[PDB]
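S.K.: So that we are looking at the same thing, I have put the structure below in structure tokens.
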Protein chains: 2
Amino acid sequence: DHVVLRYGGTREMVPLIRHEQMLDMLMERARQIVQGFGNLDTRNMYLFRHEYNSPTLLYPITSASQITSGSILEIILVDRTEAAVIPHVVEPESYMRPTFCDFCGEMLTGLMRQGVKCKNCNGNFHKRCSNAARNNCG
Amino acid sequence: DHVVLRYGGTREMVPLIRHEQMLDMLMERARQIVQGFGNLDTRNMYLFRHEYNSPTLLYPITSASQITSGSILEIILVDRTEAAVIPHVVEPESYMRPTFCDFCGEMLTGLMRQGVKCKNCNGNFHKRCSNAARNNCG
Ligand SMILES: [Zn+2]
Ligand SMILES: [Zn+2]
Ligand SMILES: [Zn+2]
Ligand SMILES: [Zn+2]
């Protein structure tokens, strides 16, 4: 029973308890992830989840209740200068050993053509995942 | 009875009605401001207000009620690659003709030293304003 945090180009699993300070704790993991990149100021750090069935859309998390198990939460420093997205350019791909979707962390499933592969950063994603918000090609 | 919208390096006044679709309308002005910069996609556009007495902090707007008259709302495309802030480097300044705070739009008041002036972008701000979130030096 997890959630996934994402920042920079890094994902991390965090066990999802239902408990009053669940959100406090996710936030401090988030803060720790970002200082993992380098003392970036953190006062306007927010988590945004991807919408059910529509991963191009983000919703800000305000109460612990909006966190549902399995959700992908984005760590976003909202005070910080906007810059152009870098999208994966992607085409279908069949996989012969079990491989995981580089964005969401769950397994590509199916017989053939289990996901898409990006030509420039070589990642492996579900089609629904290859263009999720904040899945930038680094 | 206004609010201020900000995007890019531009501020705009919008009359604040209390009415069910007040937020709908601010959002579509916001969208129009951003396409003023160039067909940037807009599905993850959010407004954030600056906190009372603490302009370095932003809070996302979710219901029309969080909008209070006079507030400075930031227009933020949250799906979009983070980038380092560019802060004003600023020192006090006395003003001899009435001049407005370039960030918030209200007048510098006082007798001497009514605000601060930035050496590189030459702007005029209240001290509380010279380092508000998203008041980047362009
Ligand atoms: Zn890629
Ligand atoms: Zn996936
Ligand atoms: Zn400046
Ligand atoms: Zn001001």
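Since chain B takes its numbers from Swiss-Prot, the residues it shows come out as 12-149.
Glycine is no exception: its Cβ is also placed from the backbone N, Cα and C atoms.
Pasting the relevant annotations from Swiss-Prot:
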- B:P109 to G: Loss of sensitivity to phorbol ester or DAG stimulation of kinase activity. Loss of sensitivity to phorbol ester or DAG stimulation of kinase activity; when associated with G-197 (MUTAGEN)
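Describe the structural surroundings of these features, if you would.
M.R.: Contacts of B:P109 (mutagenesis position) defined by a Cβ separation under 8 A and a same-chain sequence distance of 6+ are given as B:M118, B:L119, in order along the sequence. According to DSSP, B:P109 (mutagenesis position) sits in a coil region rather than a helix or strand.
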